[PDB]
Amino acid sequence: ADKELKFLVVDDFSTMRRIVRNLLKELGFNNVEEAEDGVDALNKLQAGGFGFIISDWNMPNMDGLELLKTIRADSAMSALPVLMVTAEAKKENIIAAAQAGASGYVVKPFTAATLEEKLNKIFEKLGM
Amino acid sequence: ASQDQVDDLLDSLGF
Ligand code: BEF
Ligand SMILES: [Mg+2]
């Protein structure tokens, strides 16, 4: 199984990036970089090689919904999987994220099992 | 929404 899949973990909260990085490590993914908002994320992404994004919503500089739309509109990365992991849990917002092309959606607080389950589901949808 | 509510919502959107 491909464990070199390179993840970008985006969240303004250091503890949450640490949680997500540690969980990915458990799953066998050691190629993980971090960003603190959408602007930071877009800079990291131009270094190449990223195969998967896990992103927060509420962040300064550029929020996760803006980030997601930007990625979906870029020919350099239009179909790049983006898992939302966020405290944002209003039905309207979840629908909006989905319509904006989110690959999946996890509400905080979440268990290790939930993250693994949602990542697996995305892999399956894409033939990964 | 709980995670179960999110999953139900996204299932109804075709995920
Ligand atoms: F700030 Be994230 F949306 F939890
Ligand atoms: Mg945040």
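The numbering of chain A matches Swiss-Prot: 2-129, in order.
Every residue, even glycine, has its Cβ placed from backbone N, Cα and C.
Around A:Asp57 (mutagenesis position), the same-chain residues six or more apart in sequence whose CB sits under 8 Å from its CB are A:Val11, A:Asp12, A:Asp13, A:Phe14, A:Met17, A:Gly65, A:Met85, A:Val86, A:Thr87, listed in sequence order. Look at A:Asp57 (mutagenesis position): DSSP puts it in coil. If you look up Swiss-Prot, you'll see A:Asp12, A:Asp13, A:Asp57, A:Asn59 marked as Mg(2+) binding site.
Annotation comment: Swiss-Prot describes A:7-124 as domain 'Response regulatory', evidence class sequence analysis.
For the mutagenesis experiment A:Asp13 to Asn, the note given by Swiss-Prot reads: Abolishes function, reduced rate of phosphorylation and affinity for magnesium ion. Residue environment of A:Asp13 (mutagenesis position) contains 18 other Cβ atoms, counted within 10 Å of its Cβ in all protein chains.
Secondary structure at A:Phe14 (mutagenesis position), as computed by DSSP, is coil. Under mutagenesis, Swiss-Prot gives A:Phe14 to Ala with this note: Diminished rate of phosphorylation.
In Swiss-Prot, a published mutagenesis experiment is listed as A:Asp57 to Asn, annotated Abolishes function and phosphorylation.
Record note (Swiss-Prot) on the mutagenesis of A:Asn59 to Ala: Diminished rate of phosphorylation. Cβ neighbour count for A:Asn59 (mutagenesis position) (all protein chains, 10 Å cutoff from its Cβ): 14.
A:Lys109 (mutagenesis position) falls outside any helix or strand according to DSSP and counts as coil. Looking at Swiss-Prot, the entry for mutagenesis of A:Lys109 to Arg says: Abolishes function, decreased autophosphatase activity.
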Residues near the Mg(2+) site, A:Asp12, A:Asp13, A:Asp57, A:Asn59 excluded, by Cβ within 8 Å of the Cβ center?
A:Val11, A:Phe14, A:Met17, A:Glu37, A:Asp38, A:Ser56, A:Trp58, A:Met60, A:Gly65, A:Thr87
For the mutagenesis positions A:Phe14, A:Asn59, A:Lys109, which sit with their CB under 6 angstroms from an atom of ligand 1?
A:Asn59, A:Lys109
